Structure formats: C-alpha cells, structure tokens
Amino acid sequence: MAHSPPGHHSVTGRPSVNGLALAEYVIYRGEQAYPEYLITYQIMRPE
Amino acid sequence: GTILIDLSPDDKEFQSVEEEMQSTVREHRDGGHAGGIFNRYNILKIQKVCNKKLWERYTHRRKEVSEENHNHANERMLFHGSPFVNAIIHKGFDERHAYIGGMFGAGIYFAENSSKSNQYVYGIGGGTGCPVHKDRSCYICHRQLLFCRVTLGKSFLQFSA
Ligand SMILES: Nc1cccc(-c2nc3ccccc3c(=O)[nH]2)c1
Ligand SMILES: [Zn+2]
C-alpha cells in the first residue's frame, strides 16, 4: 500500500462532476477500519 | 475469533443499517455495467461481525489518530464491497485488500454510496459478474457488502471527476 499524504490519515475523493455522487474515501492502514456489519442481499430488477 | 450474530429485521439496528444501504443507492455513469441495473435491494440478512482482537486493533489505531488530530478520530460508517469479504471478516483489513490501481493510490477504498461498493463485490469493474451465471447484473445470486467503521482522521481532500 501507499502512504497517506504527509500530515494526513486518509484521502477523501470529493465528486466534482456528478452532482448526485457521494464521497469515497481511502485509508492506507488496515487498522483504520472495522467490518461491523455483513449485509447479504440481492439487487432488484426495476419494475 | 470471528462470530456472526444475525440481527432480527425487527431490531432498530437492522432497520437503521438497511435504511443506509437503501437510501444511498444512486445511478452510475456506466449505466449499470459494473454493478447491475437496480434502484434498490432485497436485503436477505444483516449480521454483526464480532471479533475482539480485530476490534482492539481498530480502537488502538483510532486513539493514535485521535491524539494526532485534536481528539477527533473523524469516524464514519462506510460501505465496502470486495471479493475478499470472507478474509476481511476473519483476519481484518490489510494490504491484500487494497485497490492497487485506485484513483487515489494503493489503499483500501470505502464509499458513502452503497451502490458504489456494489460495483466491487465481484471484483474491479464487477469482474466477470456472479460465479454461477457470469452476470454483473445477476438478480438471483446473493451478494455481500460490509458496512464498516472507518477512522479518517485528518483527511486529504481531492476534488475529482
Ligand atoms: N480492487 C478492489 C478490491 C476490493 C475492493 C475494491 C473496492 N474499491 C472501491 C472503490 C471506490 C469505492 C468503494 C470501493 C470498494 O468498496 N471496494 C477494489
Ligand atoms: Zn448469478
């Protein structure tokens, strides 16, 4: 893995084109996330 | 060390996790190529992931970050889709779960939009889709996502298309 930018613990990818997109985030240390919930699902075919 | 506890659909915790999953679906610029064509999900199960050693590893790092950032971990609940979900829940996140070619460098990626993480369940760009039908828009096969507690600390803001 890469390192975080100096003086930072993560990167935030802010959407700058698609007005409806939410943010995406990157961490560089596995210890900075805990997998709290496992969600099992299907995608649903639109009516 | 990992145990999975089923949440009841009657549990407020099930309901708040389902609501975050459903309400953060959006349309994608690929027209559904990677993740499939859908506006909502059929939630089949929500399980709490309990592993004391992995939790302690997380809270240890969280305190380090917090102490480096005026006592602010900047903790978020974010989605993660991956073919390695079974390894993650048993051994934790590590460098094997990084997206080497991601837009912001080789790190572990999370999304606010559940439908963004859904694009990665079967691999980068949806890979070849589900194991059974090779369909990235399979409506039959069961998919799994993680809803994760993530420490951002001081986050570097990248404006990007
Ligand atoms: N290569 C790879 C392996 C496992 C997960 C992912 C992944 N990438 C993302 C990129 C942006 C937003 C979310 C994700 C994600 O949930 N997984 C990417
Ligand atoms: Zn399938």
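Note that chain B is numbered according to Swiss-Prot, with residues 952-1112 shown in order.
When the header is checked for method, it gives X-ray crystallography, 1.8 Å.
For all residues, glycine too, the Cβ spot is worked out from N, Cα and C.
As a published mutagenesis entry, B:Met1054 to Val appears in Swiss-Prot alongside the note: Loss of activity. The Cβ of B:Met1054 (mutagenesis position) lies under 8 Å from the Cβ of B:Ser1111, each of which sits 6+ residues away along the same chain. Reduced to three states, the DSSP call for B:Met1054 (mutagenesis position) is coil.
Under the heading Zn(2+) binding site, Swiss-Prot lists B:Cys1081, B:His1084, B:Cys1089, B:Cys1092, citing similarity to another entry as support. Following the DSSP three-state reduction, the secondary structure of B:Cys1081 (Zn(2+) binding site) is coil.
Of all Cβ atoms in the shown protein chains, 20 besides its own fall within 10 Å of the Cβ of B:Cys1081 (Zn(2+) binding site).
For the binding-site residues B:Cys1089, B:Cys1092, the ranking by surrounding Cβ atoms (within 10 Å, all protein chains) places B:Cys1089 first. Contact annotation for chain A: of the listed recorded positions (B:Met1054, B:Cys1081, B:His1084), B:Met1054 place their CB atoms under 8 A from a CB atom of that chain.
Shown in sequence order, B:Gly1080, B:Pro1082, B:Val1083, B:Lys1085, B:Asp1086, B:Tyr1090, B:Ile1091 are the same-chain residues outside B:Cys1081, B:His1084, B:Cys1089, B:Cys1092 whose Cβ sits within 8 Å of the Cβ centre of the Zn(2+) site.
Checked against ligand 2, the recorded positions B:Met1054, B:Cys1081, B:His1084, B:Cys1092 give B:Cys1081, B:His1084, B:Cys1092 as the ones with a Cβ under 6 Å from it, listed in sequence order.
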